[PDB]
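> I have a structure here, written as structure tokens, and I will follow up with some questions on it.
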There are 2 protein chains.
Amino acid sequence: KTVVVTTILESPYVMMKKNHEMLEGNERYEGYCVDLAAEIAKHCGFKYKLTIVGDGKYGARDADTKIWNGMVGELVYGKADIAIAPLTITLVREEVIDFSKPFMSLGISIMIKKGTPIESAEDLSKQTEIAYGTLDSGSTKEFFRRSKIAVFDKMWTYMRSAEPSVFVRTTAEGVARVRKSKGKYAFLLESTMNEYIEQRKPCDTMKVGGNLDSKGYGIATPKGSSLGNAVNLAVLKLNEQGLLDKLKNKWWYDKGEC
Amino acid sequence: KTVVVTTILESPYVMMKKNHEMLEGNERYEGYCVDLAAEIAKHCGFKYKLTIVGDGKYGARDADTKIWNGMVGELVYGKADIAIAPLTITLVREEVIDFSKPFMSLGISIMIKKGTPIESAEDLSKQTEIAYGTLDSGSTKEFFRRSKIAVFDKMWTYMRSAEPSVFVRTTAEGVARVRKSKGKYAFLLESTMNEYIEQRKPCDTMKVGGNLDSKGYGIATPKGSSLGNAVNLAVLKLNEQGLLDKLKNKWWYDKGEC
Ligand SMILES: N[C@@H](Cc1onc(O)c1Br)C(=O)O
Ligand SMILES: N[C@@H](Cc1onc(O)c1Br)C(=O)O
């Protein structure tokens, strides 16, 4: 049967085409993950329907209700057959859903407005003049919340009680905050998005320092799903064929605006 | 039996005493509503236990699940017997819980950092240099979201799509945002809180213009609760005795710091 794909609106992975009001179904979307989905489907021999996750979240378990939300939840509760998006492979998630080998590598990074006197996480941790935060949900927020590393623990201690809140709901919001804060806000986000934004007008942001960690995005399926094996092989095959690199250049650098 | 009172941490209505770690039960709290609760209890002849609402919300119904949250939810689902807090009397709430006649009047107002070139809601609506927002929940946010009045509709249209978000989770956060935004953020909140903050150090904020609307706070009880009649009479009696005015001066002006 037709495979239900859950994804999320996150540039340049999945974006609404400017003329989406004129289009229907899968044709409404474009981006790295839209292209990858087509490639995976072709190599696994299935037809599919792209759907945007209802709550706009990646996936976390509520500590109280213990209910999974986001794309992970969609897979766990059987609402979708596969998730093709910038979904970070983490221990807690790996325990409830199946992940293909990573199709892209990344690490947490720092985004600053050009000219901000910050070069590293250590720099940020030792001052308060420049506020800094992360998305209000997701693996980056959790990285800091759970970290036992001195510098990161110090940063989380600051972030969790900073007022006003240093957390943002979407990447777009964090970028807007960096751009409109006159250098007084630094955004902690995954290197992939940071690198993409650095090449977008008004070209006033930049990624600074090295990544704080190293991980990857994986295609996810419900635990035990028979689709898992085929998808994993397709990811490895596409990587070996250079297709993944081609898609990266296509959506990040080929049409960079800076 | 002992009456379970649900309330919320909102200065100067209910605040944790600085040495609360040394205290137990009702003695941990102080404020206008803590004093009012004692007065109402005495005049209604009941003993009570103050409890802080679990989700820290005032009360709204989820459009999807249709479940009430906040203090209103606590009353609707029988978790508390009465709510004594700065709970705004609104049509939607009046339909699900009982409200005493108002114990305090108020209106939505504008808080600015001293020196901000804004004198009214109209001023705010006609510009974008100075961002402005409200709490991310509650009657003030709903006032703008539902308003059919031109100026307020224009303001909501701006607020709902402004990036980064102009909404804050708590009053403290909004105040912090006004104070740290160098005049680039104006906070829309109820006049009562605005007036209180204006008299608190560092004395860098002020209420400007008249109130946008007029309403009041009421003591709430589960719909049909027998406690409702007594509480309403106590509110009227306390007002006529001048007790409510005395409490207002006690928590707002007597010890003003500006
Ligand atoms: N990939 C993360 C989400 C995320 O975490 N930090 C960001 O900037 C973004 Br987008 C996840 O899967 O939770
Ligand atoms: N009193 C309101 C909450 C509220 O609405 N605007 C504020 O500043 C505050 Br506090 C309510 O009962 O929803």
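The count begins at 1 with the first shown residue.
Determined via X-ray crystallography, 1.7 Å.
Using N, Cα and C of the backbone, Cβ positions are placed for all residues, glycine too.
So Swiss-Prot has the following annotated:
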BINDING   A:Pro86, A:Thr88, A:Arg93, A:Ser139, A:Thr140, A:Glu190  L-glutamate binding site
MUTAGEN   A:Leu91 to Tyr (Swiss-Prot position 504)  Promotes dimerization. Strongly reduced desensitization
MUTAGEN   A:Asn239 to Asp (Swiss-Prot position 775)  Increases rate of desensitization
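Locate each feature and note its surroundings.
Mapped onto three states, the DSSP output places A:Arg93 (L-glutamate binding site) in helix.
Listed in sequence order, the residues of the same chain lying 6 or more apart from A:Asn239 (mutagenesis position) and placing their CB within less than 8 Å of its CB are A:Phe103, A:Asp245. Taken residue by residue with DSSP, A:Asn239 (mutagenesis position) is part of a helix.
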> For a quick check of packing: other C-beta atoms within 10 Å of the C-beta of A:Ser139 (L-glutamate binding site), how many?
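There are 21 of them.
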> Report the residues of the chain - excluding A:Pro86, A:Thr88, A:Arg93, A:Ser139, A:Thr140, A:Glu190 - with C-beta within 8 Å of the mean position of the site's C-beta atoms, for the recorded L-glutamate site, in sequence order.
A:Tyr58, A:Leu87, A:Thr90, A:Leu106, A:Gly138, A:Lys215, A:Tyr217
> Please list, in sequence order, the residues in the chain of A:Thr140 (L-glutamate binding site) that are at least six apart in sequence and whose C-beta is under 8 Å away from its C-beta.
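Looking at Cβ-Cβ distances below 8 Å from A:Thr140 (L-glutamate binding site), excluding near sequence neighbours, one finds A:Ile108, A:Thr134, A:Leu188, A:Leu189, A:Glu190.
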> Under a three-state reading of DSSP, tell me whether A:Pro86 (L-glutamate binding site) is helix, strand or coil.
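Note: A:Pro86 (L-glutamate binding site) is coil by DSSP, not helix or strand.
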> So if I take the recorded positions (A:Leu91, A:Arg93, A:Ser139, A:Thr140, A:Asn239) and measure from each Cβ to the nearest atom of ligand 1, which come out below 6 Å?
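With ligand 1 as the reference and 6 Å as the Cβ limit, the list reads A:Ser139, A:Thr140.
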> Consider each pair of residues in A:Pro86, A:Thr88, A:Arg93, A:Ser139, A:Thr140, A:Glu190, all listed by the record as binding L-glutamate, and report the largest Cα separation in Å as a whole number.
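The two farthest binding residues have Cα atoms 17 Å apart.
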